[PDB]
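A.B. asks: My structure is below; once you've seen it, I'll send some questions.
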Amino acid sequence: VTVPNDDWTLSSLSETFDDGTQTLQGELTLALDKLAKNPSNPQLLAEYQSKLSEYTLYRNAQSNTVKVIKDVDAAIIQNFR
Amino acid sequence: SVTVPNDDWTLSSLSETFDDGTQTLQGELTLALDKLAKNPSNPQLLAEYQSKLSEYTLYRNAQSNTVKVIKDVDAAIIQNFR
Amino acid sequence: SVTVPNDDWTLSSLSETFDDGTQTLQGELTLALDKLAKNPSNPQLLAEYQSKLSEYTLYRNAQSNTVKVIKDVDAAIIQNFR
Amino acid sequence: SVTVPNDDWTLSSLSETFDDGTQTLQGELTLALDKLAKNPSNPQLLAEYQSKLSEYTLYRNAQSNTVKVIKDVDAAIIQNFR
Amino acid sequence: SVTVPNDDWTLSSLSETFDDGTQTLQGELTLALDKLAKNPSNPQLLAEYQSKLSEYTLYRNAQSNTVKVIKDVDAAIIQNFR
Amino acid sequence: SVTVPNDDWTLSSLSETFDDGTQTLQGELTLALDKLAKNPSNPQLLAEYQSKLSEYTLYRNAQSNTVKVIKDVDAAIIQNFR
Amino acid sequence: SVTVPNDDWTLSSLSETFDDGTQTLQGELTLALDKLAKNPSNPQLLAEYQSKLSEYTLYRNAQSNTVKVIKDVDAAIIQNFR
Amino acid sequence: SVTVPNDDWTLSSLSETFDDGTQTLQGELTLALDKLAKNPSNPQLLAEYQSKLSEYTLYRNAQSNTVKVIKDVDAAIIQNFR
Amino acid sequence: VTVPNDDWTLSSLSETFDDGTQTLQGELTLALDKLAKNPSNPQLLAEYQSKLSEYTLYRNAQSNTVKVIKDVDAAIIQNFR
Amino acid sequence: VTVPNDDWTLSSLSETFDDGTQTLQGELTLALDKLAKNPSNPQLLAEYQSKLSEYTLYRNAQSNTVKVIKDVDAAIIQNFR
Amino acid sequence: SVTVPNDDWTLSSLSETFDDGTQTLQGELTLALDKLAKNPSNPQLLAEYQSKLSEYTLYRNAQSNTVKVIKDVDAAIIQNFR
Amino acid sequence: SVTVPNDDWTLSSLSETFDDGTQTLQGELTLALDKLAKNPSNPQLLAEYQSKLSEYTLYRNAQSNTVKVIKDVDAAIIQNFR
Amino acid sequence: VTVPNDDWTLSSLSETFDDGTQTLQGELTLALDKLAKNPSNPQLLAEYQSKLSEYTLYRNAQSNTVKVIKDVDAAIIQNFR
Amino acid sequence: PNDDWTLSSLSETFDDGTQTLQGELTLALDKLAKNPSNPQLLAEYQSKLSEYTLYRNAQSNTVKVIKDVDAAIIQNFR
């Protein structure tokens, strides 16, 4: 839960992204274990592909958002002088 | 479960739409495979099994390629955040 | 909402213009996807779906790149306020 | 079932079209087979059995080749999605 | 409809051009398929069906490849906006 | 111990399904082969041996082709990970 | 009507130079595409169409890359004003 | 050796997970390969060896693709330290 | 017809292939007409077979050469940036 | 012998296939010499046919296995980048 | 050694801490490289070498980026001495 | 016209060095192409053409990559003038 | 023999890859000459296939490793300024 | 076995290594054109033709593999 208000941190944004994507992590873990059991089921492969792609997208979005907010903060800081 | 270009639909939703869009094929393939296991010499059984297997292969390839393309588009859009 | 190099047009306005300017294509894509999920074996259906998917990918890439370019120009103009 | 080049027809449609269009031949072949297994000595019965069996074999080969060609075309069109 | 290198033509329009440019072949192919289903023994019918099937396969492959090449060119051009 | 289009089944499961689905044929073939090796002169024995051999050959070819097709599909799906 | 390293030429001039320099090839490509849509079975037609398509793709890529490089040079020069 | 999206797991852990998750298949492959090398004429042996080899190939390809994807994600995250 | 010099194109290369193999096309057409008139003469069949084989080889060679040159040209283009 | 472990190459696989069916080469050579000496014994012909078929199957199996393993190894390499 | 934001710790000390944290990986990489040079065809060897190389690359990139960030912060603090 | 790591050598000089160093190859390729166009059925001619074409492709790719690398290094050195 | 320590270069890495694979080069050259002598022995063909495959894998791995190390070095370089 | 050998050199090596067999094939072709009825001549011609086909296929495949490896090495320059 992040709102553009007084109290929220970058770590708060990272935890917000992590908690928003919670079912996908567990489903990816289950699919990974199932694939390790037998890597020949087409349905298993398709589900694992979808889960891995969504996980990659989530990681990239989180990292880019944190980088952009850090750049904004750095830009604002230098105006002190 | 239907996918529409609107606010909410994910890759998992797309895969579920592909799976549930053609569900009769999986059951027909199962039945044909069981019949072929019973007697693998009936020409009609062989023809039906061939048709079902080919359609299943096409469905799987289409699903995988669609998922790949949508993932590529999503990855391309994200990189502009910086 | 038309976008003109004038006083009133924002980044969200540009994105909405890109979305509205190509709306029937999204409906065609939805219909093609539903019909393909119904039966993924019709050659004409497959070709139409390929065309729609290609158009959608190009549209998304163009929209994202245009938004990025406009944002870069705005950021470049900002740093000269001092 | 008759297949036309339109938006809705599958490989199963082609198989069922080949099955339904050539339908009296299977019945005639079965009848000739029964009447020949009863007494395999009549030259006319032998000639009719030969004709029906040849037509049945030709029909099966044609159906298999058509299904294979259509499946190959559909698979080729799929690859260009990505 | 034709798609000359003017400002008004799209990938879906190119696919429509490829389709409507060769529409007699679809009807001839389905007529030959119906006739073959009726009787799979006439050599002339078999030759006509073979020719129609080969031409249809070539047309579909050419259309798909052309659409893919045009999509590749469009994607390559777009990514230079950034 | 059968194969269903669901979450859990592997290629070895498909091979086991193909092998165990038609198990009487192997025993009948072994017995007919032993009898033929004992004395190859009775027409009924020869006909039974021919039928069993043909059915076994068809079963083996069908199993191999199905396994190869499933392998191709699985290989196709894998490549889209990256 | 050409582009030279002098005091009057812009990016639109470069694009017009690239387009006007390759004008007969576009017409030949259009004619080949129309002929192919009329009948996609002439090997000479296929070879000529392949050559024209390859030349068109190379021309588009070269034009886009040249415009991008010149824009990069101009942007790099600009940022040294202050 | 369990891979979970938690604090403690690395790429080598992923490789070990993929390896140890598929252990009996390696032993079955060894036994089948030895039996085939001793006498490569048993159809059952050939089918089993084919299945085991296909499963091993799929496992290796999936492991490599997963490792590459995770490496790409980690490299993307690292660059943002800048 | 085609020299590694300033000006020669893919269409020019295809025209070179067409011009180099011109007698064979006419011989094949004449043999095809003769076969259509009467497909019984063994010499006619042998000559038609030879001409058809040469035509197929020529077409394959032309297509492969065009493909390879297109690949080379596309590879060179990417380095403009 | 070859095990999916640290030490085994493609040459190891080829030598494994050769050595496993090692008596077959000697049996085939002896049968070939006996056949060339007098090609009229039905039992000799049957034995030679069996040995030749087994040799052909062994060669095909070895070639296909080596090809598949090489393909897997090459596919793994491309992910180094 | 230990690296805490306390009274005494240096950038070179930070680099040495980063090196010492990753010490087993260097030896494993040496062993894998030597074994691959011995025989560059073992799939297990290739997978292990890929994992070790990826982890080494990530470690080097992270170390360099952290050192650069710390140097930038220190330079920023220095400039305000006056 | 030899490229030496000293005061005087440019990108054009490097490209001309690549061209001049391998000039008999182009003549051999031209002669082979002429012979093939005369009659495209001689196996020795086909082998020689394959060898020459492969060598030419490798030469062109190496030249382009070397030019790009040197240009990148030169651009990197220039940027530090300010 | 290369160690991630103070003294080792890219040229040293390539030389290590070359020297480590010395038996394979000799066996490949011998097999190539023997095949040029006569391309009929099945054993010769199998050995040549194995050697060629191993050589291809070794070259690909060497090139990819050199590229990766160069990429790491280039990435570290830019942090100087 | 050194730093100086090209694809053309490889093709020349393959051609020159199998040179007597091509001459034997040409002689057998002339003899067969004389009279296509000698069983020994037919068997020899069959053997020579099979050997020539195998040699051509092996040469082409080797050249293709070496070219692929060289092309793969080039792309890693940048």
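Residues displayed in chain I correspond, in order, to Swiss-Prot positions 3-83.
Per the header of the entry, the method used was electron microscopy, 4.1 Å.
Cβ coordinates are placed from backbone N, Cα and C, and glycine is handled just like the others.
From Swiss-Prot, for reference:
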- I:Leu34 to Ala: Has a minor effect on IpaD/SctA binding to the needle and partially reduces invasion and hemolysis (MUTAGEN)
- I:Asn40 to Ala: Has minimal effects on the needle tip complex formation (MUTAGEN)
- I:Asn43 to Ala: Has minimal effects on the needle tip complex formation (MUTAGEN)
- I:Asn43 to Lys: Decreases needle tip complex formation (MUTAGEN)
- I:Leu47 to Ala or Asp: Can form needles. Abolishes IpaD/SctA surface presentation, resulting in a noninvasive, nonhemolytic strain that also completely lacks secretion control (MUTAGEN)
- I:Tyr50 to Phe or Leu: Can form needles. Results in a 50 to 80% reduction in IpaD/SctA surface presentation, which negatively affects invasion, hemolysis or secretion control (MUTAGEN)
A.B. asks: Among all chains shown, work out which of the mutagenesis positions I:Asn40, I:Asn43 has the most CB atoms within 10 A of its CB.
C.D. replies: I:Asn43
A.B. asks: Spatially, and counting Cα to Cα, which of the mutagenesis positions is closest to I:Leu34 (mutagenesis position)? Options: I:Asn40, I:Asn43, I:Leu47, I:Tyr50.
C.D. replies: I:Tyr50
A.B. asks: Around I:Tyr50 (mutagenesis position), which residues of its chain at least 6 apart sit with Cβ under 8 Å of its Cβ?
C.D. replies: I:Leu30, I:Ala33, I:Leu34, I:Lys36, I:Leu37
A.B. asks: How many whole Å apart are the CA atoms of I:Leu47 (mutagenesis position) and I:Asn40 (mutagenesis position)?
C.D. replies: 10
A.B. asks: Provide the three-state secondary structure of I:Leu34 (mutagenesis position) computed with DSSP.
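C.D. replies: Once the DSSP labels are grouped into three classes, I:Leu34 (mutagenesis position) ends up as helix.
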A.B. asks: How would DSSP class I:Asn43 (mutagenesis position) in three states?
C.D. replies: coil
